[PDB]
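Down below is the structure, laid out as structure tokens.
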Amino acid sequence: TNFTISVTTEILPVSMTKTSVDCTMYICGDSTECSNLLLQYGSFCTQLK
Amino acid sequence: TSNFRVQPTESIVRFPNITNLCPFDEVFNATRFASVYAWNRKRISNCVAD
Ligand SMILES: *[C@@H]1O[C@H](CO)[C@@H](O[C@@H]2O[C@H](CO)[C@@H](O)[C@H](O)[C@H]2NC(C)=O)[C@H](O)[C@H]1NC(C)=O
Ligand SMILES: *[C@@H]1O[C@H](CO)[C@@H](O[C@@H]2O[C@H](CO)[C@@H](O)[C@H](O)[C@H]2NC(C)=O)[C@H](O)[C@H]1NC(C)=O
């Protein structure tokens, strides 16, 4: 016989913070030996990027 | 396409004072020395050598 109008919340996530990682800087920075040792692993860096 | 990283222009190094002022002038410049058979053993420690 009687009706009640009520409001309820419902929270949904949409997106997290976008991330971009420096690959050869994080692996080891400022070393030519790092370049000569990382360029011979093929593509384990471009795939991640 | 890549990453941008500015390179340092020069290098500096810091280190503490040279204290204790390690005694090398009493051994290398003395008025009297010992004999070859009775040589005196001198030890220098607790001081950064120059
Ligand atoms: C349906 O319910 C509402 C409340 O949920 C009733 O409204 C109340 O009515 C009384 C007397 O009529 C008032 O003193 C209140 O102030 C009212 N409250 C609100 C929030 O409006 C309503 O009367 C009910 N209807 C029936 C037919 O029973
Ligand atoms: C280590 O050497 C530095 C460089 O001289 C000293 O810093 C100053 O030295 C001058 C020269 O004796 C003094 O007049 C200043 O008062 C010193 N600065 C300060 C903030 O004290 C430093 O004192 C030396 N460290 C020592 C003696 O422990």
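Throughout, chain B uses Swiss-Prot numbering, with the displayed residues spanning 315-364 in order.
So this one's electron microscopy, 4.2 Å, going by the header.
For all residues, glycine too, the Cβ spot is worked out from N, Cα and C.
So that you can see what the record holds, here are the features copied from Swiss-Prot:
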- B:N331 to Q: Reduced viral infectivity (MUTAGEN)
- B:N343 to Q: Reduced viral infectivity (MUTAGEN)
- B:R346 to T: In strain: Omicron/BQ.1.1, Omicron/XBB.1.5, Omicron/EG.5.1 (VARIANT)
- B:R346 to K: In strain: Mu/B.1.621 (VARIANT)
Annotated recorded positions B:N331, B:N343, B:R346, filtered by Cβ under 6 Å to ligand 2: B:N331
Long-range Cβ environment of B:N343 (mutagenesis position), under 8 Å and at least 6 residues apart: none
Pairwise Cα distance for B:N331 (mutagenesis position)/B:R346 (variant position) [Å, integer]: 32
What is the total of other Cβ atoms whose distance to the Cβ of B:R346 (variant position) is within 10 Å? 4
